[PDB]
There are 2 protein chains.
Amino acid sequence: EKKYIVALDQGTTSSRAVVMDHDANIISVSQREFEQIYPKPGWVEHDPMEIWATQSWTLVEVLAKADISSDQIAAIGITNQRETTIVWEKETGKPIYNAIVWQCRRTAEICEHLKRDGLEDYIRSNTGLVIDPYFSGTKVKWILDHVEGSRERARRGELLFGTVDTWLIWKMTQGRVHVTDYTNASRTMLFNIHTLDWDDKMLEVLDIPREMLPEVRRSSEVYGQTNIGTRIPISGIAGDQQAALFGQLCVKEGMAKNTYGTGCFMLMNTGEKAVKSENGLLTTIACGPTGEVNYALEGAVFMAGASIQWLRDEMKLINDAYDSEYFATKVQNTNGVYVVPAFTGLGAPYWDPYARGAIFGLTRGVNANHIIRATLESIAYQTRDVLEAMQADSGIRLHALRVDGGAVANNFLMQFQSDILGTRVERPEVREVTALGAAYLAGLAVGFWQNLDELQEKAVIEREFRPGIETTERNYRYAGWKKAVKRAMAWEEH
Amino acid sequence: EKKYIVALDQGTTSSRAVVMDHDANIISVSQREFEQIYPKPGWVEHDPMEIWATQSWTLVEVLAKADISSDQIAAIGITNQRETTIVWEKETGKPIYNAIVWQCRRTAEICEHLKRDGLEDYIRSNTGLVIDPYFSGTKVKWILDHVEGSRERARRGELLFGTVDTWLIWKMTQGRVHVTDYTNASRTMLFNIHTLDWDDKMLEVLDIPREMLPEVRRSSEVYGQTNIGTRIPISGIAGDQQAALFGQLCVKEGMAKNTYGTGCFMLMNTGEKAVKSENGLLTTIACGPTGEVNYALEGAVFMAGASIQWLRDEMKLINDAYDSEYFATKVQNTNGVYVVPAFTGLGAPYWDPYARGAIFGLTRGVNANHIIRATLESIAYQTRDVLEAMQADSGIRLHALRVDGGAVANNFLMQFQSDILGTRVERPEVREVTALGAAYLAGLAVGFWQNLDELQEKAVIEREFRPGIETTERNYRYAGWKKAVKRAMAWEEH
Ligand SMILES: Nc1ncnc2c1ncn2[C@@H]1O[C@H](COP(=O)(O)OP(=O)(O)C[As](=O)(O)O)[C@@H](O)[C@H]1O
Ligand SMILES: Nc1ncnc2c1ncn2[C@@H]1O[C@H](COP(=O)(O)OP(=O)(O)C[As](=O)(O)O)[C@@H](O)[C@H]1O
Ligand SMILES: [Mg+2]
């Protein structure tokens, strides 16, 4: 009867809803976009409500627009943006401040303090993280101390805190459930990760009442029922990345994928052990083959697809993301030009909040095409940057990188990437790899599936990009690239 | 009978022809553009022929489109781009290599050698120059050594060398005259400036045959006749700048002007005595009130209006030089962006053949308008850069700056300029200040005029810019600027 499953995707710039068949075919897609709030420079916010509305809209049209009824889909899977924080009035069921995006940089001050007070190591050690406005730890704080009663209510279990997922479930289940998963948990910077639980150190250090925290659960488990009707399950939950990692079926030690979207995230699975990055990465929680904790090596890159948007929206050198390849190919080379996409500081191995974007190597004969290209190239540089650490830590030579993400369509890109990595690059047949995950996770969590090895057929690499550039050629390039970076670091006067 | 005088101006990006009456009015102007060759990044050449050619026509036009006849003009004045080197077959009358433009950085290697043979002082001392690809000595060489028999023929007077002027005159006078004036001579880096003659040291050091050199003469004298006819005369030569200094009538100690065009040349008259820079400036030859030798302190800025061209032709952020003002005033500020126009290295006071162009402090809210603005701004910075050296060296506080050049039409610029300086800026009434120059010289040379007080009434300042920014603001900006610069130097790998 119940022939399908639903993947709910709460993205950085929109909400999506996806439907699959048993053969995991994409039956249908829905998707509204929602407003980006830059209260001020470096600041990003969302309307927890807007976020919500969308996502629901999504949910339904899917439904209708394909003419499926609540009576035919197993469960629901769920994926979302990862650091972005929410806090709301419970009773009221209203947010007491707009969602603060992972993107947002307001929590810098704080970050600085912490730094002082010799905590890096507790953090790195117990959170697998690092000090940076990225993670919600400080986000949360920022709110607390910015709102009045706040800490009281909070303390008196009055105020609720969530992560996209968290916040979603709440609504699904009308206030009934206040849970989250591990992956997602991880991300907060208030969660011991070999302990699988909140961490008082932080909790108090950050000064947060355990009262508003939510039940941290497994990624592939049943969390509740949604009477979207005809009560529907919620059995899936991951960070879009882990999500996608899962969907790429990197579901066991040394498997990795690089994702090319608004940003860049390359996760590598560390199986059951959590490995410590000595080279500027993140230690984080993933999914093992059942929705079960696993560990992962993570490189996060703030600007990727976004620079492209920049290009199109603020410089207006292009009209389409699409356009970029045509122009890039319009020239033979970057003409010596280098573009450092540190619009938001650096991160990745760098983690330099004072970096600022920069263009280098200008010469009279350089033109917009050259600038465009350079831009794309930067994306690859970045990706190599981390690849290298990954290997550093990992102690593993990937011979093939499996990618995914919106921009994995830019073939130029794709091939440039292979060329500079000196590695083979695999472009999967399907692309909604993320949803994939949450949908798996979900129905795996419902015995809609009794294995990975069923959906293992969805994993069909469509395109293999082999390197075609000379090793020299290769390092040549990379050199200047770093030359650049150095020059862009520490711009911001602190 | 003969009522007019013609100025011939061979510039970095275009040839020009200008006509004037006795009251020194601009009867008419002709003007054809010529291609800029960037054989390779940091390299710039011209087609001596295309020079020629385009310089040839303007003449005509100007004539013919005002219906003047060869019979009504006295002489002909000559101003040209100052360092650009040409070498050509004589019998044959053809270049044996494209013009190497002053901008061109190909001769840095060489330059490096010279540096390590401890010749800076001799240079500095006898030339008033500095070791840098700017000046021709090395250009010449570069050619020699890059062409086959070259030094023989050269050696057997087979080959001929000259600067633009030298090259024009040659053409003018079908092969009749091979001279140049001092100004222009100075610039070669092969002429002692206290001896007023070639200098063997140099000559041999660089291994140039005294054979292809040209008679060095006075700026205002009768060199020959042009049968453009109806034999017309040539009684005037000057490097463009020198020429505009005269036109500005800065004709005695402490008179300075800053010119704004393809580049930025700020000169200041040092009378009969040659002052020695200690602050990265140039000691060179100028015109005394009678077209007699004088000395000057010179600051050379490679990129200026040129970065605007860039914006418009390569980046295409605008359709008109014009447009720049509008867009810039479209924003309140450069939003932290800093642009370092080092497309052809740095130059005064820096003299960094390895610096390359750079954009800085990018941030996602940055737009094309900010870029635009930044660029202009960078022009004023640079200017400040030198102005202080100027004083550093001069030991003189200018209380006003007299400018001129294409770009002084840019009021925003102009204003911004006076703000960052902390000084009033004077925009004279007449703008063909250069042609003015050449004409005078040329005509002054022929009893077409018999005193610089005559023409003296043209110096009417039309607009005066006074600073509207606070002293702080001022240094605050400058600071970033310098910060910016630092980061752009030594890009190029040597
Ligand atoms: N073709 C091409 N080329 C290049 N580039 C490109 C393209 N397309 C697109 N692109 C890009 O991509 C991106 C998008 O894609 P994606 O969705 O996948 O990502 P995400 O992260 O998910 C965001 As959400 O989370 O906020 O939604 C963006 O950023 C753009 O820009
Ligand atoms: N408005 C405005 N704004 C800005 N800018 C401008 C304008 N107009 C113009 N401009 C500019 O300026 C310049 C012109 O002016 P001049 O003619 O004087 O220059 P030379 O010296 O001649 C070089 As050639 O000799 O090579 O031509 C050029 O470069 C442009 O860009
Ligand atoms: Mg000129």
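We number chain B the same way Swiss-Prot does; the residues here are 3-231, 236-500, in that order.
Using N, Cα and C of the backbone, Cβ positions are placed for all residues, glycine too.
Annotation for B:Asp246 (sn-glycerol 3-phosphate binding site): spatial neighbours B:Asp11, B:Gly13, B:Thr81, B:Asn82, B:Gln83, B:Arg84, B:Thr440, criterion Cβ-Cβ under 8 Å with sequence separation of six or more. B:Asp246 (sn-glycerol 3-phosphate binding site) carries a helical DSSP state (H, G or I). The sn-glycerol 3-phosphate binding site feature in Swiss-Prot is assigned to B:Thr14, B:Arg84, B:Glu85, B:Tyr136, B:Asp246; the stated evidence is experimental evidence.
Taken from Swiss-Prot, the feature ATP binding site covers B:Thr14, B:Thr15, B:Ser16, B:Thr268, B:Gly311, B:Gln315, B:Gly412, and the record attributes it to a large-scale study or a structure entry. Other Cβ atoms within 10 Å of the Cβ of B:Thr14 (sn-glycerol 3-phosphate binding site) number 22 in total over all chains.
According to Swiss-Prot, the mutagenesis experiment B:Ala66 to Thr carries this note: Although it completely abolishes FBP regulation and disrupts dimer-tetramer equilibrium, the crystal structure is essentially identical to the symmetric tetramer found in the FBP-bound form of the enzyme. The Cβ of B:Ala66 (mutagenesis position) lies under 8 Å from the Cβ of no residue that sits 6+ residues away along the same chain.
Neighbour count (other Cβ atoms within 10 Å of the Cβ, all protein chains): 27 for B:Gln247 (glycerol binding site). For B:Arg84, B:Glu85, B:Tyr136, B:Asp246, B:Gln247, the entry in Swiss-Prot reads glycerol binding site, with the evidence type experimental evidence.
Listed in Swiss-Prot is the mutagenesis experiment B:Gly231 to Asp, annotated as follows: Displays an increased enzymatic activity and a decreased allosteric regulation by FBP compared to wild-type. It displays a dimer form and is resistant to tetramer formation in the presence of FBP, whereas wild-type dimers are converted into inactive tetramers in the presence of FBP. Shown in sequence order, B:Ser72, B:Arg237, B:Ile238 are the residues of the chain, 6+ apart in sequence, with a C-beta less than 8 angstroms from the C-beta of B:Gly231 (mutagenesis position).
B:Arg237 to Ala appears in Swiss-Prot as a published mutagenesis result, with the remark: Drastically reduces inhibition of GK by FBP and lowers, but did not eliminate, the ability of FBP to promote tetramer association. Secondary structure at B:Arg237 (mutagenesis position), taken from DSSP and collapsed to helix, strand or coil, is coil.
The Cβ neighbour count for B:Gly305 (mutagenesis position), using a 10 Å radius over every protein chain in view, is 28. In Swiss-Prot, a mutagenesis experiment is listed as B:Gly305 to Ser, annotated with the note In glpK22; abolishes glucose control of glycerol utilization.
In Swiss-Prot, a published mutagenesis experiment is listed as B:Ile475 to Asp, annotated It decreases Vmax to about 10% of the wild-type value and the affinity for substrate is increased about two- to fourfold. This mutation decreases the catalytic activity in a manner that is analogous to that obtained upon EIIA-Glc binding. It increases the affinity for FBP about fivefold. Following the DSSP three-state reduction, the secondary structure of B:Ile475 (mutagenesis position) is coil.
The Zn(2+) binding site annotation in Swiss-Prot covers B:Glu479. A sphere of 10 angstroms centred on the C-beta of B:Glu479 (Zn(2+) binding site) encloses 12 other C-beta atoms.
Under 6 Å, Cβ to nearest atom of ligand 2: this is the test, and of the recorded positions B:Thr14, B:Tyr136, B:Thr268, B:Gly305, B:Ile475 it is passed by B:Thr14, B:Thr268. In the deposited coordinates, B:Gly231 and B:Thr236 are the last and first modelled residues around 4 missing ones; Cα to Cα they measure 3 Å. By a simple count of nearby Cβ atoms, those within 10 Å, the most crowded of the binding-site residues B:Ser16, B:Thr268 is B:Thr268. For the recorded positions listed here (B:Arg84, B:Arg237), the lowest count of other CB atoms within 10 A around the CB belongs to B:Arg237. B:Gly311 (ATP binding site) sits 12 Å from B:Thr14 (sn-glycerol 3-phosphate binding site), taking the Cα positions as reference. Checking the recorded positions B:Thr15, B:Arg84, B:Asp246, B:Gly305, B:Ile475 against ligand 3, the ones whose Cβ sits under 6 Å from it are B:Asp246. Cα of B:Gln247 (glycerol binding site) to Cα of B:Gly305 (mutagenesis position): a span of 11 Å. On the backbone, the CA of B:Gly412 (ATP binding site) and the CA of B:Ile475 (mutagenesis position) stand 25 Å apart.
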